Each structure stands twice: as structure tokens, then as C-alpha cells.
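Asks: Would you mind keeping the following structure in view while I ask a few things?
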Number of protein chains: 2
Amino acid sequence: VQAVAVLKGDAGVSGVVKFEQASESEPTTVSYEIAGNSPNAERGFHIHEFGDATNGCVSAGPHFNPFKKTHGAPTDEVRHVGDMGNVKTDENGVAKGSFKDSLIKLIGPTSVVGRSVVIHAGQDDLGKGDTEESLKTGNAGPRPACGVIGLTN
Amino acid sequence: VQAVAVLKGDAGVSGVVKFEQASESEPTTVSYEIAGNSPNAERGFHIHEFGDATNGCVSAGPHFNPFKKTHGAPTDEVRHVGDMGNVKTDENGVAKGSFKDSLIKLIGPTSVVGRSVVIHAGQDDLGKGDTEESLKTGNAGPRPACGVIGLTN
Ligand SMILES: [Cu+2]
Ligand SMILES: [Cu+2]
Ligand SMILES: [Zn+2]
Ligand SMILES: [Zn+2]
């Protein structure tokens, strides 16, 4: 199965994130190219629960977390399914890369098809900060762009 | 389950379409409000196969048609699952309404979550025209706006 989200917003950031998962047990490969960010920085990149764009990136809701865990890094055992950590931007403000993840899936009961991807304006502290906020969003700040994840071929 | 698609494009048409389906056998209720159309007209309103917005409304692909039928009216026995007929616009160019449909579903193998809704710039001839085109798209013309269908609460 393949899916894609086109990230848009009014803050100058935009980009495309592609997902591919051959079958249920295979991990999903996530590839992204996002431009217009601050340069040489780290920015929070998450999958949020709803694919509702009626109110900017606000209506995407909180991070996708069917197992009711606290926020963390992609490699922590305790994390939200939606937590993809930070993406690093180059000197031109572009973040480009790909990685594989075993919790995010396009098939089955926790599929993220129909949900949203959000790129934040701040760095995700990976749930290592000292507020209740760190344990919810990573204190990643505003949401300059987001897009609903749709099926593609 | 509830889902929503926010229709956007560069041609002045925009709108929101909400879907709700309580369970598998229940029909789905579709409610829409779309503005910026020509006034007092009929315009094709369909669900297309892919939720891919990387190329305008072009990458939405053709109508959603898992059963490989030809295009038709919502009430014909032979139609695409995606065929919702025409919506009528008022003197201000607004189309607003709701209806129930038993082929479109948000649950199960033919779910339309992750696919797209498209409002066209022309009238859908309901597969009653005389071209091979009528049997594919209803000869509904260009696609001024579209949106991916995402989950909501
Ligand atoms: Cu977030
Ligand atoms: Cu169409
Ligand atoms: Zn999180
Ligand atoms: Zn059709």
C-alpha cells in the first residue's frame, strides 16, 4: 500500500511525505522533503489523530496514540505511534530523508490513512523535558503546515 | 465513524463535505456546503480513487469504482461507488445539502477514507450521453476543487 500527505499552511513551509508498507508485518518506510523551515535546525514531525483540515492544523488534534502512552522519541519503547522525532533542516531550510518505523502502519486497525502529518515550528524535546507538556507534544510549538494522509498508487 | 474533506483549489470554489456512518450496514450520510460555483447550475460531485494531492485535482485519478461498473446516476443500479450525481447551486453559486447513500462507506474494504472528493466545473450527464466519455466521468469537465477525506471525531 502507498500513501502520501502534501503539507501546506500559510507560513512559508510546504512539503510532501510518502509512506509505503508492502504488508502488515513489514515496517513502513517514510520519505519526506519539506522546505521553508528555519535553516540548520531540528523540527518536530508527527502524525496526529485526525485528518480534519477545517481549522488549519489545529483540527488535526493531538498525536496519534491508540495505546495511550506518553510522548517520546521514535526509538523509545514508550512513545505515541505518531512520534517521528525531529527532522534536521539544511542551510537552505530543507529537510529531506527517509526512515522505516515499525509502529506506524498503513494497514490494519491502527492505519494512519485518513489522519494527518504535522511539521512543527520548534524542536521536539523527545519527552525529555520537565513539563507535563513534554509528555504530550514534546513542546514542539506551533504547527506551520500539515496535510491529510491519502491513498495513492 | 465520521470523516470530512475540505475542498480547495485555485479557481474560486471551496467547500466542506462531511460523512457519517454509524456502522457497516447503515447508509452513509453525506452533507456538503460548497461556494464559488456558477449560479443556478448543476455540477458533478464525485469520489475519486486516490487521496493524492501532489498534482492539483489531477492526481485524485478516476472515479472510485472497485466493482468495475460504468458511470451513472446515484440511483442507477449500474454506477461507480464514487458517483454522487450533480449538486444544484443557488443564485449565489452555493450548493448546500445532504443525502444518504448505501454504496459509499467509511467502514470496510471499500472505505472512502483516504480517497478524494471532487467538485467539477460542468454538469454530470449521468452516463446518459453518447460518448465513451459519458460512461467514464459523465463528461463533467474540469476539477476546480477537491480534498482528501480524513477522519474526524
Ligand atoms: Cu506534534
Ligand atoms: Cu468526476
Ligand atoms: Zn507524541
Ligand atoms: Zn463515475
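In chain B, numbers come from Swiss-Prot; the residues present are 2-154, in order.
For this deposited structure, the header notes the method as X-ray crystallography, 1.7 Å.
Every residue, even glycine, has its Cβ placed from backbone N, Cα and C.
As listed in Swiss-Prot for this protein:
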- B:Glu43: Zn(2+) 2 binding site (BINDING)
- B:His47, B:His49, B:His64, B:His121: Cu cation binding site (BINDING)
- B:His64, B:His72, B:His81, B:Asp84: Zn(2+) 1 binding site (BINDING)
- B:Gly123 to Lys: Does not enable copper chaperone-independent activation (MUTAGEN)
- B:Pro143 to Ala or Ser: Enables copper chaperone-independent activation; when associated with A-145 or with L-145 (MUTAGEN)
- B:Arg144: substrate binding site (BINDING)
- B:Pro145 to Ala or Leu: Enables copper chaperone-independent activation; when associated with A-143 or with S-143 (MUTAGEN)
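Looking at the shown structure, can you explain where the listed features end up?
Replies: Secondary structure from DSSP puts B:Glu43 (Zn(2+) 2 binding site) in a beta strand.
In the shown protein chains, 25 other C-beta atoms lie within 10 A of the C-beta of B:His121 (Cu cation binding site).
The local packing around B:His72 (Zn(2+) 1 binding site), expressed as other Cβ atoms within 10 Å of its Cβ over all shown chains, amounts to 29.
When secondary structure is read from DSSP and collapsed to three states, B:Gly123 (mutagenesis position) falls in the coil class.
Taken residue by residue with DSSP, B:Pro143 (mutagenesis position) is part of neither helix nor strand, so it is coil.
In the shown protein chains, 23 other C-beta atoms lie within 10 A of the C-beta of B:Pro145 (mutagenesis position).
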Asks: Determine the most Cβ-crowded residue among the binding-site residues B:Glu43, B:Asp84, using a 10 Å radius around each Cβ and all protein chains in the structure.
Replies: B:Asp84
Asks: Recorded positions B:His49, B:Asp84, B:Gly123, B:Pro143, B:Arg144, B:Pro145: which have a Cα within 10 Å of B:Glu43 (Zn(2+) 2 binding site)?
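Replies: Of B:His49, B:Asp84, B:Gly123, B:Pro143, B:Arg144, B:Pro145, within range: B:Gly123.
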Asks: Around the recorded Cu cation site, report the further residues of that chain (criterion: Cβ within 8 Å of the mean position of the Cβ atoms of B:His47, B:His49, B:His64, B:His121; site residues excluded), sequence-ordered.
Replies: B:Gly45, B:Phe46, B:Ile48, B:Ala61, B:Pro63, B:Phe65, B:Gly83, B:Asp84, B:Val119, B:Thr138, B:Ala141, B:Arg144
Asks: Which recorded positions (B:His47, B:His49, B:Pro143, B:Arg144) fall within 10 Å of B:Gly123 (mutagenesis position) by Cα distance?
Replies: B:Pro143, B:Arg144
Asks: Which of the recorded positions B:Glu43, B:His49, B:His121, B:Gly123, B:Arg144, B:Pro145 have a Cβ less than 6 Å from any atom of ligand 4?
Replies: none
Asks: What is the Cβ neighbour count of B:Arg144 (substrate binding site) at a 10 Å cut-off, with all protein chains included?
Replies: 24
